[PDB]
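Everything on this sheet refers to the single structure shown next.
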Amino acid sequence: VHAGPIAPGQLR
Amino acid sequence: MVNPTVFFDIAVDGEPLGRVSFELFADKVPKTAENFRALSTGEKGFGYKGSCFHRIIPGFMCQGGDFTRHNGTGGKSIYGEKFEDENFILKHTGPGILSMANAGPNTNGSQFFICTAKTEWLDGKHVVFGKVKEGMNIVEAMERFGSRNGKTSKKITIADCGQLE
């Protein structure tokens, strides 16, 4: 729902 | 060929900070560059002037371009609400890369982000279409107002914008 690149923090 | 140069004059809580200028790679990503260019001048009737950078994550990127909802949900292109990923020839090679923010494959609208780091994991998922020509120091300055989850300490807006060359 909110656009944008996935952050390092969302990945680990 | 001469690639467009567009600028953003950044304001922090209404007080103007500085100018960031971009070269847009129209010779290699023609449709994505034209969309950002026409939204910078506002020649189609809507655009970036006045919108804010709603999401700034220090050491990663600064994202903005949501001129309808101002929170990452809106925006629209000059083509329609969304358009397809044009190509992935250019990579996210370091600070200053200008790339399309999206909500998955083929969801390009008006949101964009400026990398403040090499972000290889975004290659092949976000279309790179430009780079900061001058004002990298202004981009570094914007970073101080972001947070780990992207919320900004101050209201960061595009006070003015347009095309130089």
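Start at 1 and count along the chain as shown; that gives each residue its number.
The deposited model was determined using X-ray crystallography, 1.8 Å.
Note that Cβ sites are derived from N, Cα and C of the backbone, with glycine treated the same way.
Residues or ranges marked as domain 'PPIase cyclophilin-type' by Swiss-Prot: B:7-163. In Swiss-Prot, a published mutagenesis experiment is listed as B:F60 to A, annotated Loss of ability to stimulate MAPK/ERK phosphorylation. Mutagenesis annotation in Swiss-Prot: B:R69 to A, described as No effect on peptidyl-prolyl cis-trans isomerase activity. Reduced interaction with BSG/CD147 and ability to induce leukocyte chemotaxis; the structure shown retains the original residue. According to Swiss-Prot, the mutagenesis experiment B:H70 to A carries this note: No effect on peptidyl-prolyl cis-trans isomerase activity. Reduced interaction with BSG/CD147 and ability to induce leukocyte chemotaxis. As a published mutagenesis entry, B:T107 to A appears in Swiss-Prot alongside the note: No effect on peptidyl-prolyl cis-trans isomerase activity. Reduced interaction with BSG/CD147 and ability to induce leukocyte chemotaxis. Here Swiss-Prot describes B:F113 to A as a published mutagenesis experiment; the accompanying note says: Reduced ability to stimulate MAPK/ERK phosphorylation. Swiss-Prot gives this note for the published mutagenesis B:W121 to E: Loss of peptidyl-prolyl cis-trans isomerase activity. One mutagenesis experiment catalogued in Swiss-Prot, B:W121 to F, is accompanied by this note: 75-fold decrease of sensitivity to CsA. What Swiss-Prot notes for the published mutagenesis of B:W121 to A is this: 200-fold decrease of sensitivity to CsA. Reduced ability to stimulate MAPK/ERK phosphorylation. Per Swiss-Prot, mutagenesis B:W121 to H is noted as: No effect on peptidyl-prolyl cis-trans isomerase activity. In Swiss-Prot, a mutagenesis experiment is listed as B:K125 to Q, annotated with the note Acetylation-mimetic mutant; no effect on its interaction with TARDBP. Here the residue is the original one, but Swiss-Prot notes a mutagenesis experiment at this spot, B:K125 to R: Loss of acetylation and interaction with TARDBP. Where Swiss-Prot documents B:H126 to A as a mutagenesis experiment, the accompanying text is: Loss of peptidyl-prolyl cis-trans isomerase activity and interaction with HCV NS5A. Loss of ability to stimulate MAPK/ERK phosphorylation.
For the mutagenesis positions B:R69, B:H70, B:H126, the greatest number of Cβ atoms within 10 Å around a candidate Cβ is found at B:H126. Closest in space to B:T107 (mutagenesis position), of the mutagenesis positions given as B:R69, B:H70, B:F113, B:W121, B:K125, is B:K125, taking the CA atom of each residue. In the three-state DSSP reading, B:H70 (mutagenesis position) counts as coil. In this view, the densest Cβ surroundings among the mutagenesis positions B:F60, B:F113, B:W121 belong to B:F113, judged by other Cβ atoms lying within 10 Å. For B:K125 (mutagenesis position), the same-chain residues lying six or more positions away in sequence with a CB closer than 8 A to its CB are B:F88, B:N102, B:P105. Using Cα positions, the member of the mutagenesis positions B:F60, B:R69, B:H70, B:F113 nearest to B:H126 (mutagenesis position) is identified as B:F113. The CA atom of B:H70 (mutagenesis position) is located 14 Å away from the CA atom of B:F113 (mutagenesis position). Comparing the Cα of B:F60 (mutagenesis position) with the Cα of every entry in B:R69, B:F113, B:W121, these being the mutagenesis positions, the smallest distance points to B:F113.
In this structure, the CA atom of B:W121 (mutagenesis position) is 15 Å away from the CA atom of B:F113 (mutagenesis position). Cα to Cα, B:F113 (mutagenesis position) and B:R69 (mutagenesis position) are separated by 16 Å. Secondary structure at B:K125 (mutagenesis position), taken from DSSP and collapsed to helix, strand or coil, is coil. DSSP gives B:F60 (mutagenesis position) a coil state; it is part of no helix or strand.
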